[PDB]
Every structure is written in C-alpha cells, then in structure tokens.
Amino acid sequence: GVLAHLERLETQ
Amino acid sequence: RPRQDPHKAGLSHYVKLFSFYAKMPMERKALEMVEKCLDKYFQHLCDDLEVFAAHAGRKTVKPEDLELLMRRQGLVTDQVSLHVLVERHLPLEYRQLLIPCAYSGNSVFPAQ
Amino acid sequence: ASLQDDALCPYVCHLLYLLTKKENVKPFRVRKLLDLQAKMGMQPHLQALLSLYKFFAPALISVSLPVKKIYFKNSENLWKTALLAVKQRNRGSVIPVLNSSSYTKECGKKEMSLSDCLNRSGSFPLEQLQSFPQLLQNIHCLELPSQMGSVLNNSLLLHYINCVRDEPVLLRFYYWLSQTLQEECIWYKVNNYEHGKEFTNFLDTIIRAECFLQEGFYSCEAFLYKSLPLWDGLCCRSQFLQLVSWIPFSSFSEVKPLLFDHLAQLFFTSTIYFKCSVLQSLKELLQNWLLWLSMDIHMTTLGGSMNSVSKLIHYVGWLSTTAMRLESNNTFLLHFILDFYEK
Amino acid sequence: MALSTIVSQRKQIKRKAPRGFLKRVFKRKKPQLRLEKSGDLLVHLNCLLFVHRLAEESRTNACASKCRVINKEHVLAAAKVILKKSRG
Amino acid sequence: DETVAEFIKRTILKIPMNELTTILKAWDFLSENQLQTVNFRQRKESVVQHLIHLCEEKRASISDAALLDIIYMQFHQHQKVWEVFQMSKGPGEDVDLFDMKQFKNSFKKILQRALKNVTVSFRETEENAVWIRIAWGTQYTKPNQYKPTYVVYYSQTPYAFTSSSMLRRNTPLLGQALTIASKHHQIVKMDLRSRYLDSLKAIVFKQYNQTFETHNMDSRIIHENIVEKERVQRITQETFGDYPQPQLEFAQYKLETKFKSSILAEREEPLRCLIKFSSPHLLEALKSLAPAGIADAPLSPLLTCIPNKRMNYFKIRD
Amino acid sequence: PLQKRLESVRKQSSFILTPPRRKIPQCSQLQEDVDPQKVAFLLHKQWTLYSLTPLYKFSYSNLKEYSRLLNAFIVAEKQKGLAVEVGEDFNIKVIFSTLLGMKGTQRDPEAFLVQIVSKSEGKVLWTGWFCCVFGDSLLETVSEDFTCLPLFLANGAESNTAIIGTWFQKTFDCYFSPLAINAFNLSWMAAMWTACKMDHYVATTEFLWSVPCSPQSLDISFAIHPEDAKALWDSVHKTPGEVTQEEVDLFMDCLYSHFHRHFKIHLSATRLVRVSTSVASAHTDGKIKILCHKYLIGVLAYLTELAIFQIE
DNA sequence: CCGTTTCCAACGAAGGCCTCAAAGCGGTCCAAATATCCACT
DNA sequence: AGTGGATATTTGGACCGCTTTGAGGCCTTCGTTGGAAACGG
C-alpha cells in the first residue's frame, strides 16, 4: 500500500 | 542381532503386567527378582497340581483340581465361583471356551 | 458390539470414528467405552473415539487429550497400488477457537418442550456449516458460537453478522475486543514490547474484517480515544492510521478535541512522511463519510450534516497551508494535497 | 529417566496369553502328566491373580517403608509372604 | 538404635548431591575403601539407602552423627542468625595460659551439674576456633536433637558467636558456662545480629579496612551544577570511605522523639516510631543514595556508623 | 439504545473535570440475614483481586449442575490421560453456595461462592468470590441477558484459579483481568482508614516504601502507633465529615518531614507499596486483607468502583 | 499483698507452591531374522 | 503330530523434543513460648 511504502521510505 | 531365550520371552509378559499393576516407578533390579519368584511359584504350582491329581486317582489334570487349589488359596469360594473370576479377568475369546453358554435351540457349548 | 475382541479393536475403532453421528452417542455405549478403557488402559484408538464422543456429547464425558500426534496408524493397505489405480481411473491464542454453544442451554429442564414434541424447525448445527450453499439454505437460522471472537476469522459468519444488528452479540463482541485491545497494546497501560508483530497481525486482521461490513466497531473508536495522547507516531503508523479512517459520522465540534487536536499536535512536529500519511488517512475518512451520507438522502437534517464536512475541509486546508509554509514548499506534499482536492 | 528406574506402563499390553510357553513349561517340569484342553487358561488366570497380589503387596510395602520407587527389599519381603500364601 | 540412624539419614538428606563426597571425606567415619563401592551416579534415594546400610552395619554412636551435623553446619553457616557476646575481666587478673582440655572439661561439667541430660560436641579447628554443638534437656526429658545450639569461640579473645535457636530459655546458664570455662568475670550481649558470620567477624575484630600508606566527550553538552556534583561526590567518598563495605542485610531504629514542624505545637508527648531498613546488600545501597539524588550530601550519622560503632539496633530519645 | 449510552459514558471520561471528594466511612450494623460463620470465614485471609466482564446467560436457579460440570472438568484436567464421567463421585468436590447481605443496594445482584473441598466435612482448598457493591454506573448500560459482577476474589493456589477462570470464560464468555492498586489509591486508602473511628486498636499503622536504586535494592518500613497517627490526622483535619486532596497531601507531608528531619532521606521520591492499618491491609499487586467486619461494605465498594473503572 | 492459672502477643519454620536449568531417552521410522499359526498329509 | 510355508513381529540403529530431578526462592499460615492479668489465700 501507500502507507507501507511511506514507512519503508522513512526507514531508509 | 538380538537373541532372546523362550524363558525370558515368556516371563516378560508377566513382568510387564506386574509393572502395570504396580502403578509406581520400579527399579530395574526388581525384574530378575520378580522372575525368580515367578519360577518358584510355577514350581510350587506344578507340585501342588501333581499331588492333587495323584490324590484324585487319575493321571490327567482336570479343572476341578485347579478349582480346589484356588479354593485352598483363598481366591475361589462357593459364592464367588470360578466363573465370576473368569468374567472379571479374562477376555471374550477365553470366556467362550471356558464358561458354557447356550444358543440356537438350546445348543450348549462347551458341554456342561 | 465387536469391540470386546482385542484383535479387532483398532480397526473397528477406526471404522466407528468414520461411522459415528450424533444420534448414535448414547450413555450405555459411553459406559462400555469407559469400562473398556479401564480394562485396557490408554489406547490411542480408544482416545480418539472418546474425544469424538465428547465432542458429540459434552454433558456426559469430559476428556482433555495431550499433544497432532498419530492416533490411528497410517499403515498403507494392500490396495495402495489399487487406490492409485482407481484414482487414475477416476481422473477422467489471541483469537478464541471455534466451538459450539455452551452446554448450559436447556441445562435445567423438567420436561420436553412443546416444540420438539411436534418436530418443528429448531436450529442448524455449527459443525455442518462448511460451504456457501449450506449458509444460503440456512441463513435465517444459525447457531452462534460460545465466544464471539471466533467470528473474527470466519467468512461464513461474517456474512451473517453483516446484517444482524443485535444488542447482546454487539455487547459481547465489544467487551471482548475492548479487553483484547487494552491488554495487547504496546504503549498503553503496560511497557511490553514482547508482543510486537502479534499486535500488528491482529490489527491487520481487524482492518481486513472492517473493510468488509463497510463500517467500524466501537471498541476501535474507544481504543483510539484512549491511546491517542500517548502515541509517538512510529510504532504502528500504518494500522493506526487505517483504523482512524473508519470513524462513524459525527459532528466536527464534538470529535475535534478528542482526535484532531492530538493529530495536529503530532502533525506539526513530525517528518514529511507522517504528513503524507495523515493526509491519505483524512482523504479516506472523507471518502467514507461521503459514501455513508450519500445513501441517507434516499431513505439532524442535511443542513447540519453538510456543515460538518465543510468544517473538516476547511480544517484540512488550514493544515495543508501551514504544512506548505513549514516544509519550505516541497512538491512531494503538494502532490498529496492535490490528490485530496481531486476527491 | 535413569536406565535403573522404569516408569509405570500407562497402557497395558494385549491380554493375549502365551499358551505355548505355559505348555512347554508344564511339559519340561512334569513330562509324565498330560494337561487337559484349556488348563493353560486356568494356569494363566492363577498367574494373573498371583501377580496382582504380589504387585499390591510390593506397592504397599514400598509406600509404607518411606520410598517413592519400588526397591529390591520391598518386593523381596512381599514375595516372602505371597509365595507362602499362594501354596496349598 | 533407630534414632541414631534416623538422625544420620536426615542429616545426609539435608546435604546436597554435588558436595556430598567432600562432606563424607571430611567426616572420616567410614573407611576410604568403602566409598568407591557406592555409585554416586544413581538416584539420591538409593545412595542414601546404601549409605544408611553401610553406617548400620558398623557400630554408629551418637557422637558421629553430632560431628557430621557440626561439619554440615560449619560448611553452610548461613542458615541461622548469629549474635555476639562480650566477656570482661577484672583489673588485677593476669593473662591466663589457655588450655583446651581444661576448657572442655569445665564447660562440660558446668552443664552436667546444672542440668541432667545434655549433649555437648566439640570441634577444634584452625583460625583458633572451637565449634560447640549443644543439645538441651532436663532431669525428666531426653536431649532434643531437633533443636541444637551452635557456638563459635575464639581462644584468648573476649568474643564468642552464637546461633539464636533455643537458648532463650537457658541463656544465663550458657553465659555462666562460657564465663567460667574461659576464666572471666562478666558477660554481656552486643546489639549486633546478622546472618553473615564473616561480616560479624570482620566488624567485631574491626579488620574490614586493610589499606595502609607506606613507601616501600561531547563538548556540545554543558553540565551545570557540576560543583554541587563534585562536592557531593567528595562528601560521599569521605564519609563512606573507599574500602569494600561489609555485607549486612538489616537495620532497626526505635524513635521516641517529639514532632517539631502550628501542627501539634501544644503536644508534650513523644511520637513512638519503629523503622526498619532491609536490603540484600546493605551499606552499599545507602552509599549510592546521595549521588542518585534521593538524599542530601551528608547523610545522617545514624546511618554511617554501623561498622564503626559495631551496632545494628538503635534506640533514640528526645 | 444502551450501546449509545455506553459510548457516551465512555467518551465522557476526560481529564478536564476536577475529581470529587470522598465521605468518611461510617460504621454500619450489617443486615441480620447474613450467616455469621461465613463472615468470620471471609475475614483474616489474603485475597487476590480480579476484574470481570458481565456474564452471559447466568441463572441462579441451576447451581447444582454447574458444580457437577465444574467438578467433572477439574477431575478430567487433573488426570490428562483417562476419561471421566460426569455423575461420578471423586476425591474432590465443587460446591456452589449463595451469599446474602453482601449487596450495596437492592438493584445489585447477589454474591456467591465456589469452593473446592477435599473429602476424607472435608478440607477447603480453594475459594472464589464474585461480588458487586454499588455498581449502578454499570447496570444501566447492560441488557437483561447479562449479570454484572465486576469484582472477583481468589484464595488458594494459582493452578486451580487458572482452571476455574478458563472454565468460566469458555462457558459464560467473560474476561478475567488482574487488578492493581497504584500509590495514589494507596495514599487515599491510608487517610480514609485513619479517619475512621475505632473502639480498640489491634495493630499499628505501617507503610512500606521501595527506594528506586535499580543497581542496588532497598526497602523501608515505617510503623507508628495508631493513637499518634489519629492525633496527627486530627491536627490537619478541618473539613467536617469529608476528606480532601489537600488534607491527604498534608498528612503525607507530615510523615515526609518527620522522616527527613531524622534520616535526611527524601521519602517523596520513593514508591509506596503496602499500607496496613487496624481495619484492612492493602498491597500494590492487588492483594487485600480485611480485619474489621464493620467497614466491609466500604472497602468492597472502593474495590468495585476500581474494577468498574478498569473494565470501562 | 503475693503466688498461680489463663488468654494474648509474637518469632518461626514449616510446608506448600513456583520457576529454571540440566541430564536422559522414549517415541517415531526402519532394517532384515524369525517365529506364531493353520491347517498340510 | 511331524512337517511347511507364509506373513506380521520386533529389537537393535538413529535422532529430537518431551520427560523428570535437583536446586533455589518465597510465601502464607499454624504453633510453641514468654508475659500481663484476673483469681484465690
């Protein structure tokens, strides 16, 4: 989803 | 390559029955003790059956001799007969051979 | 009757394990099995049959089997090469377990009811419900579980509870879900990070269940109102913000101090990804509110209802303006702002 | 569990009796006599009763002598009375 | 008899399995050639049964069981609460020539003439220590082996440690026996009780400090109040010293002082209070109270005078 | 609807309104319908506290069948191997008894006890107590098919409590939760129990504090005569018949200053753990011991309101 | 006024329950004798 | 009943998680003991 993608972009 | 003599193979059944009836953990050193007691009991049983058959006047062993022996042992009485013990402690395949039963037009087996 | 022979005991037990039904379990057969167990001991082919008899009649037999281990021997028969031949010829826990209703129903009874004496409808068992046509044929009469939580992971029961609107069921589910969410949380009432992915999976299951039924539960709303001031914004961001989208329609002035104040306080001091996530969540919330309001006009009036969504739009516009001023005019946020205004 | 200690059997073995062993024993002990058709079954029943008596006596002797595991002296003292009671 | 066998069996059952061989070797009652015959790999019950059989085949008296009990107690020595005594001597008395046999004889004869049935067992070990096990009784009862009394005496010193088990009934008699057998005049009990015998030994002998003087990082963080921190650190280091603190576990204070704070100003009666400090390692948690911010820089003198005054129980009045 | 009222009373619990004051517990003669032997049995024992959700379809008419089924379940759980019949008589027994005179108002449900008895009467091995005192805030938001008994007390081993709770949860669809008492409620209980009037003092007043020194460990006990504590409380008490937060603060500050004047230790930086007085004794883990039979209803109502706040 | 029987306060150990770690092997899968048996003659 | 042929039995081989024993902690609750107090001479 979009929220999981934002999360994985935040982790990096 | 296992090797088992028929004597131990025969006594293992009664040893396991003893272990099941004990309902308690038992040390291994008691197995040979139970086997020796079983051997002594079998010797005394054979001697008692021999003397009872000799006193009866016949060479063969009949169920009345074993009934008399069990009565002297305190297990069988007039009220609690052998049939009660057979029904309590023996399966159906042996009860069909020991206790007489009638069926199919008063056909009784065994003949008693 | 052939269970008396010790040679045919396991095979006859395996056959009865397949031929057993509900009308066959009777007390005298239970006593027969009990005396057989007392005479022979702990036999797996007897333990399986006793467990089946307990499942079919829990008010007569109590058995707790320890472990699944192999009860019936899986010895391939002499016709395995024939079994394959006939096959090739014929080619061409957090959530409670699913169990029947408690046996306390009709516990104290003096005589038989007038219904079953006349052989009326009655009810439909729960173990027989295994397919969709069986649910279609018996949708009006069903047996409810002993614990409502087990409904959370069953589609055939979700289809039933989609249109029920019953008070006791809703109360039971509310209490169970509220207690579970309160005890399993990571930052509320306890410092227990040992749960971790378990809470995330539970929230994912709840979200997947509430996407169906096109509505949300009250326990989730209460948990949101309780645990929001203590949230940090990074533990379960995705699941939390997806749960925020399923909020029932209410007046903006009443729901503002409980949710939106804390949301803005966490929004104005976080990173840009948090801003994009809350913008997506607000867009989804507006979509859900509009979808639920569009159906009421076909059936507070509409004048007082449009004011709430107008105030929500003005509030999110103020948020977007302040965020654009703060983030130094980043296009990554303007994209989400325009995506919201598109809807 | 140590190899010296054996836990009680949770499940009992099949109730089939070793008739051949009893026949061979009765033949090797007293070969001059002949047993009847089903005398071995009565001998097996008597042996079952004897083993039950010995088991209960050893159990009570072990539980009364400050022991949770049946030892050699317990079954010894039990046999010293059971063997004398079993003859007649 | 059977009582001796039961006593030995209970004493052996009290002993753990990993250190049973050391206790059996220190006992030295059974011969060395009889130990390897027993297998210590099997269950504890069978080993204890074989040991009881071996001890019954040989003549087992009551002194051997008492010696085994003394050995076990001096090996553990942490299962009882210990108290200290102090004996005084007259001014005109000279230094005595201590003799162990005369001491044993006098200590035995005093209790033998006071009571009638009493068991006394001695064990003289190095560090100049005598362990005494006493089983009490009277003219109409037999000595009770279940409630013994343990005494540790140091020769030519005014101190003696005792285990508080049952001497509350025969305390004056034990004091008389100790002050007569050791050629003293008076005896008094110190306000110092503890379960750790070595800590009491180090405190009473005041040998816990054995240090003598002889010639033979993230600059962006600004720590304010650093002068107060260094001052409290210096005060703590000066008050509690730098030596390893003796291990205690309990302290008790009784207070009969007046309340001084409008509030109970007219009251003329004291406020009765009883305070207890409990910790797995006392004198080490207190030392860390001032740097942690829970107490002031100088602690009250009532808490920093435990090893210096050799006191554990305190009473304070107005 | 009751669901709307439940949601309203739920979302109303905010931290804006000022908490109210409490009345001084007044001794009251208990009703004469209660069994004195049961009251004497309930005193002087330590109980473990639990909060419980309403029970679904619980009937007071059939209590023998419940006991029989629970006995069969416990016996089958003890021996994990063999089967167990329901109507069989075992070595242990389960008894469902009904308590009387334990309710606060006429609208509260009746209390009852579940006891495990080893026959050899036999010896009691475990006791469970379900009660609800002054629970009108909960009885309004619940339908008629449920029974509200939010307070649960257990006395015995935890191994039996686990089985009883599992059976109750599987049968009536409820939820058991441990109940804890923080230092705030303990400090309130201390003052509320000191303000009470007693004829004879049987035990001194004691407080237990745990000093946070995580590398090390240390506990402090503070015992004081009941008469001195009563005088110290009367010195600061000025509101007739009521207890206020400022009065509790002053009562605690008196002891804090008295301790600091002697030991120079700030007792305000520690954590209160246990509070014992002449009427009752309470621990922070959720353990209560009741001594006086006159102030039973007050303690029961306090614990019931705590459980109601926890479950809502 | 003083000695004796009795209820009350209190330390204790005593037992009962809970938890963890380590040594053991029973149970499950699997080989190829081999022995139980049923009637073979 | 000696002879016979066949097919289920099992015991030694091998390996992992279930199993129990030993040890430590810690608690809640009865009992033995010392002592203040009412009663008898």
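Heads up, chain E uses Swiss-Prot numbers, so what you see runs 2-217, 233-277, 282-338.
Structure determined by electron microscopy, 2.8 Å.
For all residues, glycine too, the Cβ spot is worked out from N, Cα and C.
DSSP gives E:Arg11 (mutagenesis position) a helix state. Quoted from Swiss-Prot, the note attached to the mutagenesis of E:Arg11 to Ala states: Decreases the binding to centromeres.
Using a 10 Å Cβ-Cβ cutoff, E:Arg196 (mutagenesis position) registers 16 neighbours. Among the mutagenesis results in Swiss-Prot, E:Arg196 to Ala has the note: Decreases the binding to centromeres. The residue drawn here is the original one.
Calculated from their C-alpha atoms, the gap between E:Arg196 (mutagenesis position) and E:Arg11 (mutagenesis position) amounts to 23 Å. The Cβ of E:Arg11 (mutagenesis position) lies under 8 Å from the Cβ of no residue that is in the same chain and 6 or more residues away along the sequence.
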